Each structure stands twice: as structure tokens, then as C-alpha cells.
Amino acid sequence: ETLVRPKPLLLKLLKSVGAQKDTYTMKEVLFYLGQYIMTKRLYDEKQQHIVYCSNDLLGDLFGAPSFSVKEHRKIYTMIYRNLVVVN
Amino acid sequence: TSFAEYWXXX
């Protein structure tokens, strides 16, 4: 229920797993980002809420080597820092 | 519990 236009690095990540748009819903971006993590196997195989992204485009986007899916605030914040909201 | 299940409480 928010239309967003990803900035270039986030868009590159979405296009890496086949996104073809300029404008997305926030929900849509979240699903593509999860698809990116699964397609690239960035999750820890034993404790799959851990994402290690240090030598990956996702790490540049988040500015950190790793994060937990439990860090809701951190994940939302990083996404919003990389998009333009369509008011 | 898969990453997909963790992601789908984002």
C-alpha cells in the first residue's frame, strides 16, 4: 500500500532475480528481496534467520556484514533508505 | 524453520 521506485543499487538487486519494473509496492520489494536471499543462498543453512552478506551486493545495500530476519526495524529502514516513495 | 518461513512474520 506504498508505491516505491527503488534507487539504482536496490533495483540492481531486484533485477538480479528477474524484476522488470520501475515501480513496486513495498510488499513486492520485500518479496523480491527475500527471493534474492534464497536464490543466492545468503541465509545460514542451520539457523536460517541469519543472513551473511559481507561479500555481496546486499551487504553494500545494508552497510553491514550480516543481519537477522528478526531485525524488522533494520530491514525496513535499509529498504526505505534505498527507494523513493510515490506520494 | 526455513528462511522462507522466517521472511514471509518481514
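Numbers in chain A track Swiss-Prot; the residues on display, in order, are 25-111.
Determined by X-ray crystallography, 1.8 Å, according to the entry header.
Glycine is no exception: its Cβ is also placed from the backbone N, Cα and C atoms.
A:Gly58 to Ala appears in Swiss-Prot as a published mutagenesis result, with the remark: No effect on its ability to induce apoptosis. Counting every protein chain shown, the Cβ of A:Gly58 (mutagenesis position) has 19 other Cβ atoms within 10 Å.
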DSSP state at A:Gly58 (mutagenesis position), helix/strand/coil: helix
